[PDB]
Amino acid sequence: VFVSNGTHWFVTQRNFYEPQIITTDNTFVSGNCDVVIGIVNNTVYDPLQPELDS
Amino acid sequence: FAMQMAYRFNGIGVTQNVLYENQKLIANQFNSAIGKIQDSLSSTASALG
């Protein structure tokens, strides 16, 4: 599930609060932001970015 | 409740984006199907058989 500690957005396993920083590894894409009732804006981190920035 | 029903979809092996991208359709089908229960129970006493 996505959750917020009031400042930052995390994804957690459902049955035990363990906050993981949101990435392309723990999330999957579908479509665009128009179709969903209740979607929120946030960054999603790309683990390949610092590997490509080097 | 739209996030609970996205767990219910994940449980049956339908990927949860299928709910959020069809949420008005799924809500209107649930609301219409709840409408049919009233007509069934009102019209046909042998439903309680």
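Quick note: numbers on chain A are straight from Swiss-Prot, i.e. 1094-1147, in order.
Heads up, the Cβ atoms here are built off N, Cα and C, so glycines get one too.
Record features, source Swiss-Prot:
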- A:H1101 to Y: In strain: Theta/P.3 (VARIANT)
- A:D1118 to H: In strain: Alpha/B.1.1.7 (VARIANT)
Fill in the blank from the handout: CA pair A:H1101 (variant position) / A:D1118 (variant position), Å rounded to integer, equals 18
Practice task
Under 8 Å Cβ to Cβ from A:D1118 (variant position), same chain, six or more residues apart: give me those in sequence order, or none if nothing qualifies.
Solution key: A:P1140
Exercise for the section: Enter the number of other CB atoms within 10 angstroms of the CB of A:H1101 (variant position). Expected result: 12
